[PDB]
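Please read the structure below before turning to the comments.
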Amino acid sequence: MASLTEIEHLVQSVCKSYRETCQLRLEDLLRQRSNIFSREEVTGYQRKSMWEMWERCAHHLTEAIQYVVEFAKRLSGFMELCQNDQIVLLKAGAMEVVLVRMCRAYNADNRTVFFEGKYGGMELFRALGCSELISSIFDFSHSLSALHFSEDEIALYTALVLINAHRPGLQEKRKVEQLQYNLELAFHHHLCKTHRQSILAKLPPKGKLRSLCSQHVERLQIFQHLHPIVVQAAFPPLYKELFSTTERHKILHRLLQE
Ligand SMILES: O=C(O)[C@H]1CC[C@H](C(=O)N2CC[C@](c3ccc(C(F)(C(F)(F)F)C(F)(F)F)cc3)(S(=O)(=O)c3ccc(F)cc3)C2)CC1
């Protein structure tokens with residue numbers, strides 16, 4: 001299995017799939033760095049209802065997920081996996097891929113993130129009532145900024161975040177293991193060739209991404225208790241499907257069968 005040329009073709013493939021499926025251009029995110037929210041605009045966001053902020057944030061997250069599904073569809077070997085495994089992998093990895101992709105929209109110089117047209121800090125998200133989660137997200141992006149990833153490095157790393165053979169519920173585990181192995185080789189080969197093997201030890205532990213997702217699900221269940229009809233009426237169906245709590249994932253299935 002997999003010669004050196006198959007691995008080199010894989011590297012170019014994963015990078016191509018990633019470039020093609022990014023919600024935003026890195027070039028445009030970097031140009032907008034100067035475009036920072038005014039204290040009036042900040043006050044505006046801070047004065048918005050909890051449920052309005054959640055609805056806006058669930059919408060922007062659903063947008064990002066949509067592109068991650070597209071990344072998975074274009075990812076070499078993913079469509080060869082059975083529909084159960086496709087759902088298992090996306091249900092668990094899509095948020096994690098979004099969280100990794102997020103660092104590109106994070107400015108480490110100040111401590112701002114690109115949100116709804118301009119750059120703003122933590123204070124922008126005060127109304128959500130989930131300060132701990134917001135702080136965890138900002139630190140996570142901050143720690144990734146330190147590694148100074150290239151677009152190819154994010155491409156190869158997110159491919160692995162998604163193709164994780166240890167996810168509970170995998171039917172054809174061995175099939176995911178061989179796809180994981182080849183993607184790990186592709187990442188490692190590109191790191192070797194570019195003299196960037198050093199970042200491997202510096203990468204965040206698998207426990208840090210797991211906690212962010214767990215926290216998100218925890219905070220969402222609190223919000224759903226206070227405003228359950230906001231969730232029923234104004235939350236994206238794909239968001240409810242992946243986080244509310246072929247079978248119970250009709251939207252994800254339709255997106256895959258396209
Ligand atoms: O594909 C790409 O090129 C990228 C993918 C990532 C995109 C991005 O930055 N994001 C996708 C939407 C973003 C996003 C991230 C996290 C969450 C939440 F967890 C919580 F709000 F709690 F943080 C929630 F669900 F609970 F509400 C919602 C939505 S956002 O722009 O709405 C944003 C929200 C909060 C931030 F603190 C920073 C940004 C982040 C930018 C474009």
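Along the chain as shown, residues are numbered 1 onward.
Here the Cβ of each residue, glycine as well, is placed from N, Cα and C on the backbone.
Sequence annotations record features per position, and here Swiss-Prot assigns domain 'NR LBD' to 6-245 based on sequence analysis. Listed in Swiss-Prot is the mutagenesis experiment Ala64 to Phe (Swiss-Prot position 327), annotated as follows: Completely abolishes transcriptional activity. According to Swiss-Prot, the experimentally introduced change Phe115 to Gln (Swiss-Prot position 378) is described as follows: Completely abolishes transcriptional activity. Record note (Swiss-Prot), mutagenesis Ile134 to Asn (Swiss-Prot position 397): Nearly abolishes transcriptional activity. The unchanged residue is displayed.
The number of other Cβ atoms within 10 Å of the Cβ belonging to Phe115 (mutagenesis position), over all protein chains shown, comes to 17. The number of other CB atoms found within 10 A of the CB of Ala64 (mutagenesis position), across every protein chain shown, is 19. Note that 7 residues are not built between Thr245 and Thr246; their Cα atoms stand 16 Å apart.
Around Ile134 (mutagenesis position), the same-chain residues at least 6 positions away in sequence with a Cβ under 8 Å from its Cβ are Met122, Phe125, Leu128. In the three-state DSSP scheme, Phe115 (mutagenesis position) falls into the strand class. Each residue contributes its Cα atom, and for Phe115 (mutagenesis position) and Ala64 (mutagenesis position) those atoms are 12 Å apart.
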